[PDB]
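Quick notes on the structure that follows.
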Amino acid sequence: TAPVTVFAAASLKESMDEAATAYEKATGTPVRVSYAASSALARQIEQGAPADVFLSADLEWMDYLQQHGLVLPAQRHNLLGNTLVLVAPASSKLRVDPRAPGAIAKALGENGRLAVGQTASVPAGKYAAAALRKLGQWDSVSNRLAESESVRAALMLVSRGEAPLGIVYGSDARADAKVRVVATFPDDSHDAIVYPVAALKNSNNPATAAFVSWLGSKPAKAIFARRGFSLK
Ligand code: MOO
């Protein structure tokens, strides 16, 4: 059985791994998930990667594939939501109000860097940059970023204590007890974090639509819900 090839935003690591297993349990169809920043995944797809399903951590990267004709609007829909959080290593005593002018930058200490997804392309980085900008904090940290290849890479920096703070998703924080949530960014500070899922237009996997459809089903949703994603 050709596995359904799912390209999933890095932040979907555990949830999609669980979903892949659960899908195969239910149907006997293996699901092979590849994780990266949604940007990387989208670019890989654009460049011909034979993904069957794409789950992005933002609409923009799905839009990108749509614009490239690789995803049909009919075959995409919003699946999950998240929050954006400021995290610190678990042991960190930092208290930071993202809204307080200069608070994030101060909490970086003398040489600390703010772990973020690469801010141009990685959805978590874009959400982060958007939130930072919106909150007037961007300038204070824009030269103090530890831009990372995905939100999980950013998480890792914080988890490893190599960044005193990072901006990841709420689910990422739940996914790693080695970080703690210092603050949740106001939902008004960034575009809603929405993970669209789409069957790729060119998928030739007979199970692609089934898999995507299945994600609407209670046990599939429950995987994401348990892992701190909001359900769209
Ligand atoms: O595509 Mo991500 O989950 O923002 O690294």
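We're sticking with Swiss-Prot numbering for chain A, so the shown stretch reads 26-257, in order.
We read in the header that X-ray crystallography, 1.7 Å was used to get this structure.
Cβ from N, Cα, C; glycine included.
Straight from Swiss-Prot, the features:
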- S36, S63, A149, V176, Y194: molybdate binding site (BINDING)
- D83 to A: Abolishes an important salt bridge in the molybdate-binding pocket resulting in loss of molybdate-binding (MUTAGEN)
- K151 to S: Shortens an important salt bridge in the molybdate-binding pocket, but still has similar binding affinity to molybdate as wild-type protein (MUTAGEN)
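A map of Swiss-Prot features onto the structure.
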residue	record	Cβ neighbours (10 Å)
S36	molybdate binding site	33
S63	molybdate binding site	34
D83	mutagenesis position	25
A149	molybdate binding site	36
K151	mutagenesis position	23
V176	molybdate binding site	34
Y194	molybdate binding site	34
For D83 (mutagenesis position), the closest of the binding-site residues by C-alpha position, picking from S36, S63, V176, is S63
For the molybdate binding residues given in the record (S36, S63, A149, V176, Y194), what is the largest pairwise C-alpha separation in angstrom?
-> 14
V176 (molybdate binding site) to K151 (mutagenesis position), Cα to Cα, whole Å, comes out at 10
Relative to ligand 1, which of the binding-site residues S63, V176, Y194 have a Cβ found under 6 Å from one of its atoms?
-> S63, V176
In angstrom units, rounded to an integer, how far apart are the Cα atoms of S36 (molybdate binding site) and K151 (mutagenesis position)?
-> 14
Let me know the DSSP-derived helix, strand or coil state of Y194 (molybdate binding site), please.
-> strand
Hey, for the molybdate site built from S36, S63, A149, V176, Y194, who else sits with CB inside 8 A of the CB center?
-> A34, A35, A62, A82, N107, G142, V147, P148, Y152, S175, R177, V193, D197, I218
Here the Cα-Cα span from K151 (mutagenesis position) to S63 (molybdate binding site), rounded to a whole number of angstrom, reaches 11
